[PDB]
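Below you'll find the structure, written out as structure tokens, and then a few comments.
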Amino acid sequence: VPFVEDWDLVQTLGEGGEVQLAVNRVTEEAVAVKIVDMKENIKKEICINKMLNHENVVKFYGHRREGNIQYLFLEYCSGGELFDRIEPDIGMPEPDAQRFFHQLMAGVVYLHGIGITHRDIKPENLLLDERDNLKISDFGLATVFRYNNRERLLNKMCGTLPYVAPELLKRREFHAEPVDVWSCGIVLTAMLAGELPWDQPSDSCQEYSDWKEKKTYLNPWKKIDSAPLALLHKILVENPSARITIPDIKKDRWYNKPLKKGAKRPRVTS
Ligand SMILES: O=C(O)Cc1ccc2c(c1)NC(=O)c1ccc(Cl)cc1N2
């Protein structure tokens, strides 16, 4: 079949390598093409992506090298970013946030199960497909924390300051999994309050001190109902050894609270 290998680049999706929306010449199938001018970092991204296969992880179709430029063929998520579903100082309806949080946990359970830590979980990196299914995106900062059933402790500073766990700023070494759990908690906070609680999780940050002192009558905590707030009290624990794990997040009362109706299906009467 001539021309199935040809894709037209029709619009920019994101920057930081650059990603463009590509449309197949014959089939009109939409894919995301990450264009990286290597001019090692992308080599690790391709190889971590080759290990991944999950409905809540951006699909990797392959890669092609044309000299100094790498082309990564990735799943196009038409719904855009979770960031744009968050209304400033408001958030989103609690049943929507619960559904997105369920899909975020399935994705993170998957990655941790194969020994992969994302290390930069934030709403900008959580993409939505045509049915608003959440997909974990960008494995550029991702790494292996478990190999041959042996855990390797991390020491490298990675992520985005409002989403990083406090042990990354206080300790030389730390476990990978509680770090991803913490960032998921900050994502949950943003979805339910439309604001970030602190610039960074340090004692020098008044908002972080107020949280450890349990001043929940202050924003963003005042905008959040008692049931998801009780979960955030278990996730946003300073000591990573005392912080709730994903198996226990899945047993939480709000996590299991019936809230959202299934996608509106066409129906007629009489
Ligand atoms: O087509 C559109 O404009 C909607 C849209 C907007 C932003 C994104 C996507 C889709 N989908 C995406 O898959 C996407 C891919 C890479 C990057 Cl860096 C950002 C993305 N976000």
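Numbering, chain A: per Swiss-Prot, residues 3-18, 21-43, 50-280 in sequence.
Keep in mind that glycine also has a Cβ here, set from the backbone N, Cα and C atoms.
Copied over from Swiss-Prot, here are the features:
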{"type": "MUTAGEN", "residues": "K38 to R", "note": "Abolishes kinase activity"}
{"type": "MUTAGEN", "residues": "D130 to A", "note": "Abolishes kinase activity"}
{"type": "ACT_SITE", "residues": "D130", "note": "active site, proton acceptor"}
{"type": "MUTAGEN", "residues": "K132 to R", "note": "Strong reduction of chromatin-associated CHK1 ubiquitination"}
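Positions of the features from Swiss-Prot, shown on the structure.
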residue : record               : contacts (Cβ under 8 Å, 6+ apart)
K38     : mutagenesis position : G21, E22, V23, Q80, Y81, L82, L84
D130    : mutagenesis position : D148, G150, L151, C168, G169, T170, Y173, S193
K132    : mutagenesis position : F93, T170, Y173, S193, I196, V197
Here 2 residues go unmodelled from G18 to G21, and the two Cα atoms are separated by a whole-number distance in Å of 6
For the deposited coordinates, which leave 6 residues unmodelled after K43 and before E50, what is the C-alpha to C-alpha distance in angstrom? 11
For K38 (mutagenesis position), which of the three DSSP-derived states applies: helix, strand, or coil? strand
